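Reading through the structure tokens given below for one structure.
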4 protein chains.
Amino acid sequence: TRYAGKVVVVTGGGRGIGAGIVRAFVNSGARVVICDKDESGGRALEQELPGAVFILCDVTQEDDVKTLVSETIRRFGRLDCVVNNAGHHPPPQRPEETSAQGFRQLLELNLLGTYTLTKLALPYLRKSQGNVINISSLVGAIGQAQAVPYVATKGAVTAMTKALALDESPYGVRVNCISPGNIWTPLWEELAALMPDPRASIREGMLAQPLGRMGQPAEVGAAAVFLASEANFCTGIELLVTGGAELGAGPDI
Amino acid sequence: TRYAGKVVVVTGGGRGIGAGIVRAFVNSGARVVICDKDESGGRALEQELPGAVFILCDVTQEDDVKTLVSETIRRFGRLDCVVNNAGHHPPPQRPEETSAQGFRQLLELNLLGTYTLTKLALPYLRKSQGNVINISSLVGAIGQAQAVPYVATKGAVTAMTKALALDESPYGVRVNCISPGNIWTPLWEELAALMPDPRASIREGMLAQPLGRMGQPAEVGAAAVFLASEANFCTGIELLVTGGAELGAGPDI
Amino acid sequence: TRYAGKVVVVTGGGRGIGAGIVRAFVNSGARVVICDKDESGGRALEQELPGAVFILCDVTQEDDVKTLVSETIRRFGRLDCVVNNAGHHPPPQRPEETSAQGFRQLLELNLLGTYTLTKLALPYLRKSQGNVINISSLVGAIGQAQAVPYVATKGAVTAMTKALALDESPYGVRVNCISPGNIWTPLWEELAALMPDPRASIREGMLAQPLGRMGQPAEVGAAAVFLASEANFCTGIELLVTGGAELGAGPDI
Amino acid sequence: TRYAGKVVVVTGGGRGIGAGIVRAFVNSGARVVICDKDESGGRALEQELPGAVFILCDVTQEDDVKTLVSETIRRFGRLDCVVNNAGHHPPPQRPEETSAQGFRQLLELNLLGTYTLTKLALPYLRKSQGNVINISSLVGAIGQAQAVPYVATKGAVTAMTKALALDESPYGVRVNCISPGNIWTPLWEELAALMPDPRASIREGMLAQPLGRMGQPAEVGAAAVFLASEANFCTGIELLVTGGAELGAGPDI
Ligand SMILES: NC(=O)c1ccc[n+]([C@@H]2O[C@H](COP(=O)([O-])OP(=O)(O)OC[C@H]3O[C@@H](n4cnc5c(N)ncnc54)[C@H](O)[C@@H]3O)[C@@H](O)[C@H]2O)c1
Ligand SMILES: NC(=O)c1ccc[n+]([C@@H]2O[C@H](COP(=O)([O-])OP(=O)(O)OC[C@H]3O[C@@H](n4cnc5c(N)ncnc54)[C@H](O)[C@@H]3O)[C@@H](O)[C@H]2O)c1
Ligand SMILES: NC(=O)c1ccc[n+]([C@@H]2O[C@H](COP(=O)([O-])OP(=O)(O)OC[C@H]3O[C@@H](n4cnc5c(N)ncnc54)[C@H](O)[C@@H]3O)[C@@H](O)[C@H]2O)c1
Ligand SMILES: NC(=O)c1ccc[n+]([C@@H]2O[C@H](COP(=O)([O-])OP(=O)(O)OC[C@H]3O[C@@H](n4cnc5c(N)ncnc54)[C@H](O)[C@@H]3O)[C@@H](O)[C@H]2O)c1
Ligand SMILES: O=C(c1ccc(F)c(O)c1)c1cccc(-c2ccc(O)c(O)c2)n1
Ligand SMILES: O=C(c1ccc(F)c(O)c1)c1cccc(-c2ccc(O)c(O)c2)n1
Ligand SMILES: O=C(c1ccc(F)c(O)c1)c1cccc(-c2ccc(O)c(O)c2)n1
Ligand SMILES: O=C(c1ccc(F)c(O)c1)c1cccc(-c2ccc(O)c(O)c2)n1
Ligand SMILES: OC[C@H]1O[C@@H](O)[C@H](O)[C@@H](O)[C@@H]1O
Ligand SMILES: OC[C@H]1O[C@@H](O)[C@H](O)[C@@H](O)[C@@H]1O
Ligand SMILES: OC[C@H]1O[C@@H](O)[C@H](O)[C@@H](O)[C@@H]1O
Ligand SMILES: OC[C@H]1O[C@@H](O)[C@H](O)[C@@H](O)[C@@H]1O
Ligand code: NA
Ligand code: NA
Ligand code: NA
Ligand code: NA
């Protein structure tokens, strides 16, 4: 009942972290709108969870997002929280192998899709004194190898979170982000499968955290529910869900 | 029921943030041991709250702390979480008005008291896969005027949190901190009363946050319960509960 | 003579911070290529400074940048340092007054222009064990009011700096950034002139720093020369040139 | 000539980073007072370097420090910069192997010695519009294994730097710190020699940096000269000289 009576939109909610966030909000008593560009996972989740429904929506298509918001309001009569989780990590790429056009396309998804839904949702969030949760990444803060475009997009999301927190503070709308580290999701599994040694890349991913394992979608979900339902004096924070990866370490010429 | 069956020690739990933390843990289903050097607030809280008991203990006195731990185990049979909240902010002091001996004394409370309880509690926390929550401060990260010793002690607590998180990660014990900004507590009220213009110092404290108010003990308490009960992939984090104070801003010769 | 015999490209070098950086490198003994989209300032600077020459180049036009690099190599035979300074701050804009297309255009300049020159320069920087200096902003780290797109672009630049530092470390090329705070430049003067009270906006800008004044282009320039010529164990750093603005601060319901 | 006519005190200047800082300041045209508790290195350095002299002084002994300052003024007539470099890293120690009394003693050196010299020097630094440079550590920010007391002391130094920067900004005295990562010094060599596999511990230390080597005292020295002589808009910064160690990384149950 921590978030009973509230209405939440989760983008990219059909699998992975997004689905974990959907589940956590349903378990907290909220009604959830699952947005995803793919039907498969989200439609099954809508059948599985009373309290969750699925709306097909590509966050890079402004008219899809306009309809996402208007359908949420039409069906449920309020909007309390948007979780901007949709995003992608390309395969590892050397800097000289990247392109400006590929960088633009990744910005469209990871940055501008978050921007667009937030903009369209804010009038309703102001009415409900709701909140925005962006899913950024630890690597925006510390960097990552073979990922210049991805890292740049997440540095942008974290910074944008802080700017919007300032702008929306007078209107009572909090804006926060979660920066996960390695979370075991279908994206992680897919990228590992491309590696020459998949099992070795997964073991290395597990051992990059002092806790010795990767995180779970449910753990990101719990952080999101905390930010939405109980963090009333938190705005513009970056909540790290990383297992300690940023900590510690891992002749002079 | 989020922390049902668990046993929590809160130092400086008799008033202010500590009492808010006590209340939040009792509301989560835990049994709480209130430690304080003063009897007045903590004894009343023990009468008020089923599930909370009071133990007189000055965290700067190693034998008091040894007894705190041994009595917790004797009475409740386990220990799951220590919240190191006891601490003090001296009145504003110009750097030249400070002394090495005053700095040592503040270190004893704000830093070494946290160190001592954590050390004595860790064997029991390892058995329960429990966790440590230190109450640091935003000003350890960003500085504060007229507070060199206090700021130094909180920079130490935040850093110590990260070091111990690394050391205890193989044993399954998470170590995190909360960095509050301005929280309205009896300490805040006491320090304001010393100012030449108390009401103006309070209004200025409220307006230092984009959210336009100070925080509440209950809000720090909710963050603590999250860290203890649901943040299983978080270790060595600094969770900001500051209302946005670190954000934003507030001819060349 | 700290950077004698070296060749440096400074984008947006015709006025403001960029011109200060140009001057600092010429004073260190380097030859400098001033890149700017406008002729006026850069052409005068080329006449003023022996050791500096001007090349017209819009960093958002890939073919301009290709020619910038090839002409630098043709005329001077090596490339040791690129300073990605070209960028813009739009007038203050409420979030609901921004557009996705305006955000894309600002990304093109502030982010992708930096990306494009760096990419085209890196083969030559590897040959010379040279280095990249990106001019980001403090507000990427702490946020700024009425500047969602700008803040996002600078969060991206800072993060990209760290990612590329990782990727180029095996090749001996350091990648760092400078995050200035308020620096008195023609852009600052132009934006202030649009405010209803220009003198009050300037005074407020001066007082946002503990040092009580805005910074100078020459001070950013000195930081750049340090990063290029003497910071041989620094890569992926964010060097703050802000006058202390990020420090300090400036009933519970 | 970057710091010609200026007078600098370097604590722990007899070997290691401190000696590198001494050399860098002498090469910049300054007169340097080498403070150390041991005679051997500092006395030889005084004979080696015109412009440097040695004063025996244990920074934990207030009367030694009072004499250090008064002798500097008596002999050279001004004081422009104090570099608080004296400090120690104990051998790796598990948290349960530490003691409160050992922690107090390390605080005395690493924290209170810095505090004491700064306090005694500030009246003279105000007259000269001089500056303070504290040598902290990267591990204050990110943690380190088997080093709870050391990490805490350096978190304190970094935070204290920011607090004092705020307090001294109205008086025109800048206060900054340098956070080195692994620098090859006699302390590093001594600690490695205690390890079961010294050569393997050194190789591991080298590889903890993306740059693939440890840093040199001269590189910390160059950063110090920059902070003293050319960073006139920098106060309260933490200048990282770490080779990139804080960057990057190095199934869900
Ligand atoms: N997995 C990790 O380790 C990790 C770590 C840090 C941050 N993140 C971030 O978490 C988020 C989720 O990552 P994940 O690992 O769960 O990925 P995932 O690929 O497993 O799931 C992403 C989901 O988003 C959907 N999606 C993608 N593009 C979309 C679009 N245009 N419109 C709508 N939906 C779209 C996908 O269809 C999918 O269901 C991303 O923002 C990612 O950058 C992930
Ligand atoms: N109030 C704020 O704005 C604020 C902001 C950031 C951090 N903090 C931190 O939060 C903590 C609590 O602050 P508060 O404002 O609630 O203070 P408070 O003075 O209102 O309450 C502190 C409590 O700790 C107890 N205590 C003090 N010394 C003790 C000792 N030696 N042993 C045991 N108990 C002892 C006191 O008796 C009191 O009940 C402190 O660590 C403080 O540094 C406070
Ligand atoms: N002034 C500040 O307070 C401040 C603070 C932090 C960061 N910055 C950053 O410093 C940089 C310089 O800012 P400034 O205040 O000197 O600005 P400015 O407007 O005074 O100077 C910018 C220069 O860049 C040139 N430029 C713009 N677009 C270009 C393009 N497409 N190609 C080539 N040149 C182009 C302009 O013609 C001009 O000469 C920017 O990246 C800005 O974001 C400025
Ligand atoms: N070496 C590294 O990798 C490293 C990394 C980060 C930070 N640091 C910091 O840099 C500083 C220097 O470290 P180092 O590796 O050069 O050490 P070092 O042991 O090689 O040299 C330290 C010097 O300080 C002197 N000293 C020690 N205690 C003193 C006292 N009480 N009074 C006066 N002088 C005293 C010693 O006699 C010695 O000459 C320390 O503050 C250390 O914490 C070192
Ligand atoms: O999506 C991934 C990811 C991993 C960590 C993150 F913090 C994040 O935001 C995203 C992921 C999954 C599997 C492998 C990789 C990866 C592996 C090697 C790389 O060089 C790389 O850039 C990414 N990234
Ligand atoms: O205890 C206080 C406090 C305030 C903010 C904090 F983040 C914190 O950790 C502690 C407090 C309460 C009331 C006034 C003050 C205060 C006012 C002016 C000062 O110059 C100062 O250093 C502290 N501090
Ligand atoms: O270009 C500016 C700037 C200012 C500070 C920065 F750190 C930065 O990167 C850029 C600037 C200059 C003059 C006024 C402003 C400004 C004033 C009010 C605002 O609301 C705003 O977003 C920006 N910015
Ligand atoms: O003094 C050392 C040091 C190393 C890195 C630092 F950033 C620092 O401030 C100090 C040092 C030198 C040699 C070995 C070690 C060391 C090795 C293993 C450890 O577990 C440990 O805590 C320290 N530290
Ligand atoms: O595919 C990797 C993992 O993805 C997660 O989102 C699912 O919850 C897990 O069942 C699965 O093992
Ligand atoms: O004294 C200031 C405040 O302290 C808090 O700890 C109490 O919960 C409030 O009732 C009180 O107003
Ligand atoms: O226009 C503001 C300032 O811009 C700087 O770049 C110039 O160096 C100054 O002469 C001028 O006052
Ligand atoms: O002992 C390790 C290193 O210490 C440094 O301070 C010296 O400059 C080097 O000559 C020596 O190799
Ligand atoms: Na459903
Ligand atoms: Na009770
Ligand atoms: Na010229
Ligand atoms: Na000499």
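So for chain A, numbering is Swiss-Prot's, and the shown residues are 5-254, 266-268, in order.
According to its header, this structure was worked out by X-ray crystallography, 1.4 Å.
Keep in mind that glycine also has a Cβ here, set from the backbone N, Cα and C atoms.
The active site, proton acceptor annotation in Swiss-Prot covers A:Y154 and is backed by sequence analysis. The NAD(+) binding site annotation in Swiss-Prot covers A:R19, A:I21, A:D40, A:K41, A:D62, A:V63, A:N89, A:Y154, A:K158, A:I187, A:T189, A:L191. Experimental mutagenesis is annotated in Swiss-Prot for A:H93 to A, with the remark: Increases kcat for androst-5-en-3beta,17beta-diol and 17beta-estradioll. Here Swiss-Prot describes A:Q148 to A as a published mutagenesis experiment; the accompanying note says: The catalytic efficiency (kcat/Km) is 30-fold increase for 17beta-estradiol and 11-fold for androst-5-en-3beta,17beta-diol. Quoted from Swiss-Prot, the note on the mutagenesis of A:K158 to A is: Lacks of activity of testosterone 17-beta-dehydrogenase (NADP+) and estradiol 17-beta-dehydrogenase [NAD(P)+] activities.
Recorded features from Swiss-Prot, shown on the structure.
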residue: A:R19; record: NAD(+) binding site; contacts (Cβ under 8 Å, 6+ apart): A:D40, A:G45, A:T189, A:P190
residue: A:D62; record: NAD(+) binding site; contacts (Cβ under 8 Å, 6+ apart): A:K41, A:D68
residue: A:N89; record: NAD(+) binding site; contacts (Cβ under 8 Å, 6+ apart): A:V14, A:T15, A:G16, A:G17, A:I21, A:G22, A:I25, A:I139
residue: A:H93; record: mutagenesis position; contacts (Cβ under 8 Å, 6+ apart): A:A151, A:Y154, A:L191, A:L195
residue: A:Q148; record: mutagenesis position; contacts (Cβ under 8 Å, 6+ apart): A:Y154, A:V155
residue: A:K158; record: mutagenesis position; contacts (Cβ under 8 Å, 6+ apart): A:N114, A:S140, A:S141, A:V143, A:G144, A:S183
Near the Cβ of A:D40 (NAD(+) binding site), how many other Cβ atoms are there if near means within 10 Å?
26
Counting every protein chain shown, other Cβ atoms within 10 Å of the Cβ of A:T189 (NAD(+) binding site) number 23
Note that 11 residues are unmodelled after A:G254 and before A:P266; then state the distance between the two Cα atoms in Å, as a whole number.
17
I'd like to know which recorded positions lie near chain D: of A:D40, A:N89, A:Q148, A:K158, A:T189, which have a CB under 8 A from one of its CB atoms?
A:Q148
Per DSSP (three-state), A:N89 (NAD(+) binding site) is coil
Would you mind listing, in sequence order, any of the recorded positions A:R19, A:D62, A:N89, A:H93, A:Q148, A:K158 that have a CB less than 8 A from a CB of chain C?
A:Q148, A:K158
Please find which two of A:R19, A:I21, A:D40, A:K41, A:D62, A:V63, A:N89, A:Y154, A:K158, A:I187, A:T189, A:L191 have the most distant C-alpha atoms, given that the record lists them as binding NAD(+), and give only that distance in angstrom, rounded to a whole number.
23
Under DSSP, is A:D40 (NAD(+) binding site) part of a helix or a strand, or is it coil?
strand
